[PDB]
Amino acid sequence: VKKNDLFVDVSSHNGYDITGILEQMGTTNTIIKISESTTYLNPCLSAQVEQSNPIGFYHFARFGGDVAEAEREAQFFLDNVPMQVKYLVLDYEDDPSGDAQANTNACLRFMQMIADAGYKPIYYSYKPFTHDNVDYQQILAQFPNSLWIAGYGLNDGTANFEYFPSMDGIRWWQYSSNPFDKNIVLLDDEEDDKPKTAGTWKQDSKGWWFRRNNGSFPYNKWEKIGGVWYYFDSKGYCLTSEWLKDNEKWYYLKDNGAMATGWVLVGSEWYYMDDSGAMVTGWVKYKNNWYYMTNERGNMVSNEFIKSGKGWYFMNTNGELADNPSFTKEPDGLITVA
């Protein structure tokens, strides 16, 4: 998954049919409850797996601050993982001990075991609980960017940035349980592999071209090099800081030539491209601020509305704000948080 992707998390509380909530949510990404303690298994596991595309599974912790117990709970969990996925989650939100350090050590042990098994460990919880019962800084010390934090705000079923939990290392955000658990991804999955580069970059007085291994070079095409997409013009130079329309869609090649993904600053204006590099039009929220973006006839427009109090204010060409809010009721657009 990548920044701003969504996923649902379920347990027996969701039943043997989760096709409905996956449709409402508009994704098949799930994290499914496998187990709890050393003796309980979610009986809906196989149906839920079957109806979705899991990116992880989770375990509901009951070990408190007892390390030996955490070990046994991890093994029971691991022994019941039905398929390989990137992540396995430690759901730590109940039965903490009085000793906050014992709690931390037991969490670290659970997590260390998931790693040793060849998965990425995640610590899941909510802020006030985490603050009272562990040293999360010690978790992040061993497992950077491994947190999945819950913080619902008004819990009205949408992601509302005002209530974003502030903690270091948050990878994913459970932003609501109304009417089922909803999550948004804050960080791209890690890709700790040496990128390829099937050739060598050359710079001449006109620009950058790519000499492939075989001596030829890309021209009039997209080509992925070192994991990154570039577009090369008819003369073999990669485009830089330029718009490109390809098959009806709009792409933006950054100053280093890489196809923009996500929010990208073009001069002084913000544009949002999806995971594929294709510009998204209409209303898109960027944390607290709203942008209405269009590209009719190749005329690229980014209407920015800056938040202030309960209102949002249009920003003119001269970077000037109106005295009064342009709107107080948010449009129903795409919410991004990064």
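Chain A is numbered as in Swiss-Prot; shown residues: 2-339, in order.
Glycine is treated like the rest: Cβ placed from N, Cα and C.
These come from Swiss-Prot:
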ACT_SITE  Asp10  active site
ACT_SITE  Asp92  active site
ACT_SITE  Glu94  active site
DOMAIN    5-206  domain 'Ch-type lysozyme'
MUTAGEN   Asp10 to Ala, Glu, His, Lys or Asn  Almost complete loss of activity
MUTAGEN   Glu37 to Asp  63% loss of activity
MUTAGEN   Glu37 to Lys  Almost complete loss of activity
MUTAGEN   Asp92 to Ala  Almost complete loss of activity
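This view paints the features noted in Swiss-Prot onto the structure.
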{"residue": "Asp10", "record": "mutagenesis position", "Cβ within 10 Å": "26"}
{"residue": "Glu37", "record": "mutagenesis position", "Cβ within 10 Å": "21"}
{"residue": "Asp92", "record": "mutagenesis position", "Cβ within 10 Å": "19"}
{"residue": "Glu94", "record": "active site", "Cβ within 10 Å": "15"}
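Cα to Cα, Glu94 (active site) and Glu37 (mutagenesis position) are separated by 12 Å. Reported as a whole number, the C-alpha separation between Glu37 (mutagenesis position) and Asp92 (mutagenesis position) equals 9 Å. Cα separation, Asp92 (mutagenesis position) to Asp10 (mutagenesis position), rounded: 12 Å. DSSP assigns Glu37 (mutagenesis position) to a strand in the three-state reduction. Taken residue by residue with DSSP, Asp92 (mutagenesis position) is part of a strand.
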